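Novice: Submitted below is the structure of interest, expressed as structure tokens.
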Amino acid sequence: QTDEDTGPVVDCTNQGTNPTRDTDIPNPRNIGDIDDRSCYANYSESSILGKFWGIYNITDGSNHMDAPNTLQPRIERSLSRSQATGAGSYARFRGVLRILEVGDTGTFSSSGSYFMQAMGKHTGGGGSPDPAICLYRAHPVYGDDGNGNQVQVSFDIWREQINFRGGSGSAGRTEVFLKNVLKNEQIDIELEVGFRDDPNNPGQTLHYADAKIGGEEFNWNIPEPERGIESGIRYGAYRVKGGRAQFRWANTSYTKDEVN
Ligand SMILES: C[C@@H]1O[C@@H](O)[C@H](O)[C@H](OS(=O)(=O)O)[C@H]1O[C@@H]1O[C@H](C(=O)O)[C@@H](O[C@@H]2O[C@@H](C)[C@H](O[C@@H]3OC(C(=O)O)=C[C@H](O)[C@H]3O)[C@@H](OS(=O)(=O)O)[C@H]2O)[C@H](O)[C@H]1O
Ligand SMILES: [Ca+2]
């Protein structure tokens, strides 16, 4: 059984030209509020591999909601942010991911697509008014299909992370490789963003974004814990500067705790 889009890559389709960002189906199984900024597809679900999957498909140039030539297309769900900075504060997302395709431009720095991200505002200015903290970006790995064609067969997952609050661009962010996953392989995902007691320090605090991907932990401390005011997560599909991205999410859960 299959839920993969295989037709030509186009910018918009009727079935995906939603009138508002909050266009959703009745009773979605994925948790969180829909934020649909792509006219290629809408959120929908499929029943396969013994699970119910939310379907996040976006294509290059399909953002009919943001002002043109600004932000990339996306279909995401946003989760209530943890608006506290005490140790023990966290946002915790869990789910099962399938990757079927990501964007590709032929150059690493503009290739790949995000399936989740950690974000949170900070004091003191710097960057955009709703700044990213780090995003989890999947890049294509090609191989043969069995008939002499190069196609996406696996995906290198990298973390695009801030060097400093609100950082963007070559100077503002660094890319860290995490691990490879196979096309259509079911991957357990956990992402927890939060504040904890700093051991190397007293009564100071660390702001972290710790992921578990297919059983392996990738932990990371956010720069300048003291400037951050909240922890937030979004997931789905975001960024496709060439071609198409297709993410599948099953059994999503979200918890948070706010501790001062
Ligand atoms: C800032 C956004 O943050 C998140 O939301 C998300 O990761 C997003 O990624 S995205 O979905 O792929 O878009 C981030 O968006 C990128 O933000 C960059 C930014 O800092 O605003 C954008 O880069 C800026 O603009 C670039 C054009 C510039 O790159 C130089 O400029 C030109 C050009 O005008 O011809 C081309 C080349 O990009 C490069 O020569 C960036 O400069 S830098 O060299 O990287 O430091 C930067 O000014 C980026 O386009 C957004 O996608
Ligand atoms: Ca849509």
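All chain A residue numbers match Swiss-Prot; in order, they span 44-303.
Using N, Cα and C of the backbone, Cβ positions are placed for all residues, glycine too.
According to Swiss-Prot, the record shows the following:
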- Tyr281: active site, proton donor/acceptor (ACT_SITE)
- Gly59, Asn61, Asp79, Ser81, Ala84, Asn85: Ca(2+) binding site (BINDING)
- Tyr157, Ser211, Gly212, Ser213, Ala214, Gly215, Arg216, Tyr281, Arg282, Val283, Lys284: substrate binding site (BINDING)
- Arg117 to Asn: Abolishes catalytic activity (MUTAGEN)
- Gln160 to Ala: Abolishes catalytic activity (MUTAGEN)
- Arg216 to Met: Abolishes catalytic activity (MUTAGEN)
Novice: Only counting partners 6 or more residues apart, tell me which same-chain residues put their Cβ under 8 Å from the Cβ of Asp79 (Ca(2+) binding site).
Specialist: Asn61, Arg64, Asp65, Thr66, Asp67, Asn85, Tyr86, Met108, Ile118
Novice: Whole-number answer please: how many Å between the C-alpha atoms of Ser81 (Ca(2+) binding site) and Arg216 (mutagenesis position)?
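Specialist: Taking the Cα atoms only, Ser81 (Ca(2+) binding site) lies 26 Å from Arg216 (mutagenesis position).
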Novice: Inside 10 Å of the Cβ of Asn61 (Ca(2+) binding site), count up the other Cβ atoms and send me the figure.
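Specialist: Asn61 (Ca(2+) binding site): 20 neighbouring Cβ atoms within 10 Å.
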Novice: Out of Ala84, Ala214, which of the binding-site residues is least crowded by other Cβ atoms within 10 Å?
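Specialist: Minimum Cβ neighbour count within 10 Å, taken over the binding-site residues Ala84, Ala214, occurs at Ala214.
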Novice: Most Cβ neighbours within 10 Å: which of the binding-site residues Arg282, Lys284 is it?
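Specialist: Within the set of binding-site residues, the most crowded position is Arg282.
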Novice: In the structure shown, which of the recorded positions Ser81, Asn85, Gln160 has the fewest other Cβ atoms within 10 Å?
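Specialist: Result for the recorded positions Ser81, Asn85, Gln160: minimum number of other Cβ atoms within 10 Å at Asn85.
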Novice: Enumerate same-chain residues with a sequence separation of six or more from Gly59 (Ca(2+) binding site) and a Cβ-Cβ distance below 8 A; give 'none' if the list is empty.
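Specialist: Those within reach of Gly59 (Ca(2+) binding site), by Cβ under 8 Å and sequence separation of 6 or more, are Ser81, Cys82, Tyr83, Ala84, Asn85, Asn100, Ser105.
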Novice: Work out the three-state DSSP category of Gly212 (substrate binding site).
Specialist: helix
Novice: Quick one: which of these recorded positions, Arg117, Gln160, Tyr281, have their CA within 10 A of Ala214 (substrate binding site)?
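Specialist: Of everything listed, nothing lies within 10 Å of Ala214 (substrate binding site) (Cα to Cα).
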Novice: Return the residues near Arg216 (mutagenesis position) by Cβ distance under 8 Å, restricted to its own chain and a separation of at least 6 in sequence.
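Specialist: Long-range Cβ contacts: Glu203, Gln204, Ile205, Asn206, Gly210.
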Novice: Please check each of the recorded positions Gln160, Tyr281, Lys284 and report the ones with a CB atom less than 6 Å from an atom of ligand 2, ordered along the sequence.
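Specialist: Listed by sequence, the hits amount to none.
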Novice: What recorded positions in the list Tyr157, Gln160, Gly212, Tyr281, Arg282 lie within 10 angstroms of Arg117 (mutagenesis position), counting C-alpha atoms?
Specialist: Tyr157, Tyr281, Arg282
Novice: How big is the gap, in Å, between the Cα of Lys284 (substrate binding site) and that of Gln160 (mutagenesis position), rounded to a whole number?
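Specialist: Rounded to a whole number, the Cα-Cα distance is 17 Å.
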